[PDB]
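Visitor: One structure follows; several queries about it will come next.
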Amino acid sequence: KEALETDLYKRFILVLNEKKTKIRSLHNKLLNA
Amino acid sequence: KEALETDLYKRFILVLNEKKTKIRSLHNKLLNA
Amino acid sequence: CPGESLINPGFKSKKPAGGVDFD
Amino acid sequence: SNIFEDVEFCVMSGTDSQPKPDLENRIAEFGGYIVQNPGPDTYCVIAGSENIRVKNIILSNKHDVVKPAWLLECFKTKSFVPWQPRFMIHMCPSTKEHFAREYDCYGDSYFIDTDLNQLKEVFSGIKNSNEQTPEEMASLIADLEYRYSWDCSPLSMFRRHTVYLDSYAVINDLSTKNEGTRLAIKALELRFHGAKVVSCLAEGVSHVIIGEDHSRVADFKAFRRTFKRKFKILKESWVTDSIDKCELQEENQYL
Amino acid sequence: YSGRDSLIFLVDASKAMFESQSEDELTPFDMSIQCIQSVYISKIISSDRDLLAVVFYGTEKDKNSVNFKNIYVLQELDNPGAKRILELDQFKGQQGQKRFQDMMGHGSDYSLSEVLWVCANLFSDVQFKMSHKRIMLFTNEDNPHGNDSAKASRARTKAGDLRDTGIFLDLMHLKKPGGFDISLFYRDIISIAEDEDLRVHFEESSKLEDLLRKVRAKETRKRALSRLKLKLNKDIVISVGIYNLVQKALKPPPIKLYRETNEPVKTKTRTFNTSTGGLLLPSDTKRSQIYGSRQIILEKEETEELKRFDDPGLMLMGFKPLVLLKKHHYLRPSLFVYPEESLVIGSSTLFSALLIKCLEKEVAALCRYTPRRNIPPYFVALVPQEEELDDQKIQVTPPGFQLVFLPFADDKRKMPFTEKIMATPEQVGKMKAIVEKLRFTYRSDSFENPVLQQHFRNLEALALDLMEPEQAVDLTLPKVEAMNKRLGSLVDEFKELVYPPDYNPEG
DNA sequence: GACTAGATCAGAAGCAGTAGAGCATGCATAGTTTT
């Protein structure tokens, strides 16, 4: 129980940064175009 | 443990939904325009 | 002397406003 | 250091570990033209206590308030670090429009990665959400795990499985609880591990746990045969031997 | 009564003052601090020129002119302000109690003689004229010196000296575990020992409740608007004083502050000609008025001379029956006329004779009134006013004359003519029932000005940095729910008996 | 000799109260335009 919280935080971080990178790429490409 | 898991997961899904909404809005509207 | 103010000497302690109290 | 050249700042908070006059002295040392009352020219209004003056400034959307930590960050780094949602306690409409472009409704930003501390701040921002039901939440969790491939985690691996037990003298009888046995702690550990313990023998039950009493195995087999979907018969040894391995052991050896 | 009221707040700092008998109750120290703050706020609102001080005894540190031990003078006698209330606000709770213990200390010995000496010394330093001198002793120890008899005798001698000098001593005893017995020691120290104030008290004194009752109305000392001459004839003249027993209360005028440092700014108005641009003295301008397609020019001195009719004073005109006076002829708030022997000797006797005989004959003295110079005359009626006292012999209606202003022909107005429709007896009876249901007793001090009270609450909140302003209850608002409950079906019956079925008063 | 203390008079500043001027709100009435 003392570690499940951080186990969940890690996955949430991974997914959130993945989505952030996706939006970064989308906006950057559109702004360039 | 059950309460912690459910609360944290709800927390994360809200933020993920908001991020998804904004990325979708960009990719759809700003590309179409 | 009786019923004098403990804050402002020389003045009588005014009773608090009670508004309308129907009989 | 003239990092705060030709700027205006106001302070209306003396309730903090650092007294307001000390803050004014530091401001004057850093070059910010202190002002005792906000006006159209001020670039901020810092107040670490939500007193009446802060509320009055809030009630007018003509300026913005900043948590005193902004000055601490500016002084420590000696740099004009911009505002972020964590510090601000209220924004003008224009600053709100500016933030909405590079920031979501919550503190989490769009164009910059996040760190554990930032996510903690975000998870402390919003208030609450209790608009779901157990089944809906479980379906959401299962969908997330399946999509993002987190099933390898030590926990939540019993989620897809519904588990029944022979804790009642008569099947489907809630008035004959057999509390006071190792089966209770077995089930409690199972459910702690994400197992969906079901007290009613519905057609959707997928896993059944049996102890040393095999008297009612025939009834379970008959019910399984009657049902369209068959549930494998499992013993309490499988879950015990699987807990230490943190994995779902094959049911063939524990049928 | 001339001078300022001086008050010193002595607060004990012994251990017994920092213990709570019950979990949900206030320690004696907290009660004392609350009372001090309440009195400070009341003084700020009511009398801002009075002097207050705060002293502590029983502490470990010391701060006084005489360099005595175990006496900390926290605030010397000075006018009240927000800074002092905030300074006291850091002892208002348990954390405040720890802060007080760290800053000064507690649990040490003391001598009441030294404490009273320091209080007298504080009184001596004041350079203004003090009309009253008071000390309030906040303590819960009935026998401060039971072990030492010499200290008790010294305290008694010092208390006697202070009483001789003209210093009032009051004991505000707080709750004690075993009970407070004034009989033991504090009888001699106290200025006045009431007959009822001799039994053992198991609860805090009744004076704390009055102290915590916040007064938020200005108290103005007696003062004469004018000293005039009442002239029965060209040779018979008496001296009278005019007072105002009713005066409208206004918000304190705003001041103009500079925004960058909150320092006052002074203003000046000047007039300069458009062409030259230079300043024009008041002597380089005239006055104008247009009438009948012409311009009439007069100097300022003549403009003021237009208003000169007679010298200041009251001129007798005759006597009028009180029936001829009318209640709906009110024009201006009435004034009070009282004798004054300072300017003319023998005025009191003639005034008394006139008052007595006017009361006997039921007449009012008609007079011409000119308060100041360059003021056109008005007509006034002096109505006799007898002395009326309440049960406790506190005078409620003073003796003298009531000056009522009478209107001129120009002060009345013409009303549109309206046909009269009288009501049948049944409607009058139903409305009589409605009136009788809502009867109540009225007193002149039963209402408060909501605007002024809210203004003072807001100002206090802004000054002391409170979380939110306190909201005043408006007693002028009707109690609609209670009236509806009391009246019952009377309203419906009256509406049925007086209004047609399709009337719709709202529309 | 020098110096201090008490009493008293005069002038001035502060405060209270009235008067006079100015600023904003609404509507009465009439006029003008539209149909």
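Here Swiss-Prot sets the residue numbers for chain A, with the shown residues being 169-201 in order.
This deposition comes from electron microscopy, 3.1 Å.
Note: Cβ is positioned from N, Cα and C throughout, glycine not excepted.
Below, the features straight out of Swiss-Prot:
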type    : residues        : note
MUTAGEN : A:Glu170 to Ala : Abolished DNA-binding
MUTAGEN : A:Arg192 to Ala : Abolished DNA-binding
MUTAGEN : A:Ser193 to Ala : In XRCC4-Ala mutant; abolished phosphorylation by PRKDC; does not affect ability to bridge DNA when associated with NHEJ1/XLF phosphorylation-defective mutant; when associated with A-260, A-304, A-315, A-320, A-323, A-327 and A-328
MUTAGEN : A:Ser193 to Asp : In XRCC4-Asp mutant; phospho-mimetic mutant; abolished ability to bridge DNA when associated with NHEJ1/XLF phospho-mimetic mutant; when associated with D-260, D-304, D-315, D-320, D-323, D-327 and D-328
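Could you tell me the structural context for the features on the list?
Guide: In the three-state DSSP assignment, the secondary structure recorded for A:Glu170 (mutagenesis position) is coil.
In this structure, A:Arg192 (mutagenesis position) is part of a helix by DSSP. Cβ environment of A:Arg192 (mutagenesis position): no same-chain residue six or more positions apart lies under 8 Å away.
Taking the Cβ of A:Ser193 (mutagenesis position) as centre and 10 Å as the limit, one finds 10 other Cβ atoms among all the protein chains shown.
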Visitor: Who sits close to A:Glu170 (mutagenesis position): which same-chain residues at least 6 apart have their Cβ under 8 Å from its Cβ?
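Guide: Residues satisfying the criterion: none.
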